[PDB]
Every structure is written in structure tokens, then in C-alpha cells.
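Some notes on the structure that comes next.
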Protein chains: 2
Amino acid sequence: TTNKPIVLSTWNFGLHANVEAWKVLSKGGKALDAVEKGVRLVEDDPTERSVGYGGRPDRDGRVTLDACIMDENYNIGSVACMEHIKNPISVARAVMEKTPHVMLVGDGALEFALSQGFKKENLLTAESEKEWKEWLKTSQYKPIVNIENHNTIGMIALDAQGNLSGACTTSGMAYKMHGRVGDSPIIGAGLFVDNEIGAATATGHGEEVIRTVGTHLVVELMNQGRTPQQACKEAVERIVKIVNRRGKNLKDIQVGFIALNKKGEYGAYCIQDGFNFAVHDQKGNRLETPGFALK
Amino acid sequence: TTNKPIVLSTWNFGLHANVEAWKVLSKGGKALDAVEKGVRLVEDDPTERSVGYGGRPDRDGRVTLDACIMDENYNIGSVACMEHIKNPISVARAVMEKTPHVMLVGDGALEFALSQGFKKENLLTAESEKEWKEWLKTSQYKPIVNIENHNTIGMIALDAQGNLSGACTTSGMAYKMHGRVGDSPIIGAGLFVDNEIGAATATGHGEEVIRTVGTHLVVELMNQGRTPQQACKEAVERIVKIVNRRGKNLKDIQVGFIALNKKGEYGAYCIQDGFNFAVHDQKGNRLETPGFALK
């Protein structure tokens, strides 16, 4: 009954990312290659302002990127707060495959990338520089999550061999403090893959996904018998109960999780309405809208 | 019956660290303050070569520190790959209490620390500089963890009010690649605290704890009803399984988990013999030896 291959990715642009991943998956390619190829599309696109090139800089005007990748056999790679490299997901893959470590950050991440042949490039576009200088006038930090403003791309897939893999990449919260790291490059937070169970990736206010260890929770729930959708929903309800305990207002928080199990069943859920995800399988590619907690 | 206050910490030096934490706990102080005070003792000690001052540098000769802290209400703070600040656990607490973020790395972490009044200091002792220059002769990276090598400090406590908190701090793997980050500053990996369940902290080959999201797993298992000891053991067993699946040899890996639940019950487990932990409660401070998987 397994439905494969299949790939899911976050937000409207995930539809286009899915097309690139499908080029690999539909030919029997590895899920690891498919998710890297898929998110690289968004990293390359200057018009996608929260991932790679064209990404909004931190408050010091520096574009620093974060990404992690995980394959079908517990191999992982991650880079955080790395500058000048357009495709951090690929540097993360290099960290995974070419070093005895699983996470490199800052200057050291760039140094490694360069040693691997990646090319130094100016990721700050004229548009981002302009918006940043404009923002500096009042310096009001107010993280907003949606197709406009903040987002990231997380992608998970099940290939023809029945193997799962995932990738997550972003330029992080616009105008963040220099050196700030969100959930996208943290294994178990922005992304988690267990080949015997399923995979999950999250998007939204990263700080909240980190404090709840979001994707590890989603996958563990699937391990405990929950369907992908129920797992995403239960995880969200956990951020909800936690958010209330911290005396915070749910309206100020947005998080979405998408998940896939070993059988190719998928699901998603979010705190607030307005989040969407793209799914591509034998029925084609489309954008779907999940359930939400804040009624 | 609830055993509180109580504090547990990793490795033999955890015994002396517990004495400092007990100064706070025995007076009815907050668990958050107790664990910060406890691990700061080790950060301050130049003779403890894998934590703060005196910590062995990365392969380029730079001492870069990592740490995270978590209180009783899901508040978290973390710094990774930060230089020149002797007490990263305290900068981590500042990230938690004074910023809209939960993790700062590299230059940005130092800049923030300085803005908060922390003082820049030379963390590379003459001894560490000497050993590093000696190591450079052959530059053979050999990740060694045991009773006398790479001993990070993770500390978790349950105070008189019945609240849990934890802290984890280290200088990382000796001669690591510049920018390498392990499990110590990652919430859900090196440390995790849920006041309605329990807390857990890890030590050892960090890469392995990150890939299994170790402490979140330990706490989630306690949520499912496992005793602290049972939870630590199963998390260790999950790493044992993954090491085998990745074609690696368990003899090259050491990971220890210690845990505490809301009732003050505690436990630990590790991969290889030789790992001890210290536990201090109203009956006294004890060096205890948990069970290990590698027979």
C-alpha cells in the first residue's frame, strides 16, 4: 500500500521546489539528492527573500544562512550563520559526508565550504540592502511569518527505494541579532528523519520549534502509532499548551509541520491559518492547506 | 514521597560542582541559579580541560566554547563557538533572559556578551597552547572520550519548589575543526527540561547525541512512563543500534545520559564502562556508577 515516491515542502514556493526534486525521484533517484536539488532552487532564487541568495540580512547588514540535511541512515550535516555561500544545504551535505563532525558554524563553516570548492559570492542584493537601510531608521524587530515576511523551505521525501531524506535551509529572521540561529539547522528542531518511521520538517518562529524540539516530537509520535497528520497536530497542540504556560499570546506565534511516514502517508498542521505546503506524488504536484489550532 | 532538592552532574568533577549547586539548593534557591553556579565552577577551573577556561582549542588554536541552559518553563538560552568569555553558561542565560532569540553563535555571541558586561579574557592557558603545538606536529584528529578525556559538564536539578532546570557547558572536542559545534549547546540534544516530566543532560561524543536528539528522547521516554534509569538506558540502546546501522564500531563511541523526573527519582546509563555521575540530595553527595551497554 506504500505510496512512493513522494515529496513534501513548505509554502507556495515549495511547489516549484517539488518540481526539481521530482526530476530526481521520478527517475528512481535517491531522496537525499532530490531534497538537496529541490531546496537549492529556492536558495538560488534572489526573489525568495528568506532563503539563500537575496535573503534579508541580520541587523548588521550581513546575510548569514543556516541549513541542515539528513539522509536515510542517520547521517546528518548542518551549517549555521554562514556567509558568502549561496547553497548552504550543499555545504551541510559536505559537512555530513566529508568530516567527522555534524555541525559547523560561522567563519569555520565558510572556511570549510571554501576548502570544498564552493565559491564566495555577495549574497546581499540591492533590494535587500535597500530594505535593510530603510529598516535601520527605527530598528523595530517584529518577526512576522507568512509567504511575505518570514519563511524558510523544508523538504522531505520518500524515494523509489522506500528511503526517506530531508533538507531545510533559510537566511533566518530578517534583521536578527548578528549570530542568531533558528530551528532550520538544528536536527530534531527544524528537521528530523528516521528511516524506520518517517520524517518531518517545520517552518515558522524558529525559537519556538527549538524550545519544543518540534520535528523529533512529530517523528516520535509517528513512532508511537500516530498518523502523520495526527502527529503534526499533537505536536502543534504542544506548542499551544507551552505557549500558554509562558504567558504568551498564540496570535503572535506561527509554526507549521509537515510529515511523511514510511508508507508515504503524509500530513500537516499549523498554529494559525494561512500556511500551505506542496505535495508531489503519482497524482502530480499541488498546494494543500492543513488544519490549524487557532480558531 | 519526593526527593528534593536534588542535583546530578556528569563525570567525577561533578562531585565538586554539586557542592556549589547545593549551596543554592539547600537554602531553597532556584534550580536555575543552582545549575548555573554549579557548572560555572568548572568553567572557571583551568585544570578542567574540556570546559571553559583551560579548555583545549580547536585545531587552529582557538578556544571556542558552547553552552545552553533551560529553566522550569521552557525558557532557553544558548551560545556556540564563542571566544574570549570564560563563562558561556552565563552568556547563554543572558541570551535567554535579555533577547528575542534563544541561540547566538560566533562573533555575534561575543559581541552580545560584551554588551552585557562580560569581560574578554585569554582562555588559552600556557598548558593548552603547549599541547596544541605538540599535537600540530602530526595533526591526527582522534576523538577520545573516557574517564580522563573530553569530560563536558551537564547538570540538572530539582529545587525545593519542585522546579527543574539544567545547564550544559564545554570547550568541545579537542582539536576539532574551526567552527565545530557538538551537542552541549543544542536544546533537545545535550540538554532538555520539561517541568511536567523531568530533565536530562548528555555528555560524550556529541555528534552521536545530536543525531539521536538524545535528551529530548530521554525525557519523552519518561513522559511515556519509563523510569529515569530505564529512559537513559533505552536512549543509549538507540545510539548502539544506530552506530551498528552506520557500520561504525561501538568501541570508538562514549555517551552518558543522566536524568531526573518530577519526583526526584534519578538514573543514568552509558555506552562504555568508566562513566560515573555525581548526585547530591538531602542524604549527601555521592559518586555513582551506572550500567553500560558495551559488554
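Numbering, chain A: per Swiss-Prot, residues 46-340 in sequence.
Quick reminder: no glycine exception, Cβ is built from N, Cα and C everywhere.
According to Swiss-Prot, the experimentally introduced change A:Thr197 to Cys is described as follows: Strongly reduced enzyme activity. DSSP gives A:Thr197 (mutagenesis position) a coil state; it is part of no helix or strand. Counting Cβ atoms from all protein chains shown, A:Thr197 (mutagenesis position) has 30 others lying within 10 Å of its own Cβ.
Positions annotated as active site, nucleophile by Swiss-Prot, on the basis of experimental evidence: A:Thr197.
Summarising the annotation, Swiss-Prot assigns substrate binding site to A:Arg225, A:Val226, A:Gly227, A:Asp228, A:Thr248, A:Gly249, A:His250, A:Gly251. Within the same chain, residues at least six positions away from A:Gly251 (substrate binding site) with a Cβ under 8 Å of its Cβ are A:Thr197, A:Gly217, A:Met218, A:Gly227, A:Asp228, A:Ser229, A:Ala234, A:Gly235.
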Residue, out of the binding-site residues A:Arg225, A:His250, whose Cβ gathers the largest set of other Cβ atoms within 10 Å: A:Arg225
Hey, does DSSP put A:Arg225 (substrate binding site) in a helix, a strand, or just coil? strand
If you run the three-state DSSP split on A:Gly249 (substrate binding site), which class comes out? strand
When each of the recorded positions A:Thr197, A:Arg225, A:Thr248, A:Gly249 is checked against chain B, which show a C-beta distance below 8 angstroms? A:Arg225
When you look at A:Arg225, A:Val226, A:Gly227, A:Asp228, A:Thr248, A:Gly249, A:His250, A:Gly251, which the record names as binding substrate, what is the longest CA to CA distance in angstrom? 16
